[PDB]
Amino acid sequence: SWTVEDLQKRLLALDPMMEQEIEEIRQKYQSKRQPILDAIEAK
Amino acid sequence: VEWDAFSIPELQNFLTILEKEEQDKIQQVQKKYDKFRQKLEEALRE
């Protein structure tokens, strides 16, 4: 019975963990596009 | 990288490339979590 709860806890953890990875990805890619945006704006 | 050396259309293209890479990366991630989920949902449904 511990198992079902624990399994249930992991499933409910997936989206919040996934959305947090995605957020990390977006910050990473925003960081990579930022000096490009700057060069465009400085012309 | 001295981005100022590139033309506007070159810089725009790099942005399109990065946008495509970012979506692909997010896809990889959604897919990874989908496989964890199916294994979990199987165990739960048992």
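In chain A, numbers come from Swiss-Prot; the residues present are 438-480, in order.
So this one's X-ray crystallography, 2.3 Å, going by the header.
Just so you know, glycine gets a Cβ as well, placed from its N, Cα and C.
In this view, A:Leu444 (mutagenesis position) is surrounded by 17 other Cβ atoms within 10 Å of its Cβ, with every protein chain counted. DSSP assigns A:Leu444 (mutagenesis position) to a helix in the three-state reduction. What Swiss-Prot says about the mutagenesis result for A:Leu444 to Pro is this: Loss of homodimerization, activation, and autophosphorylation.
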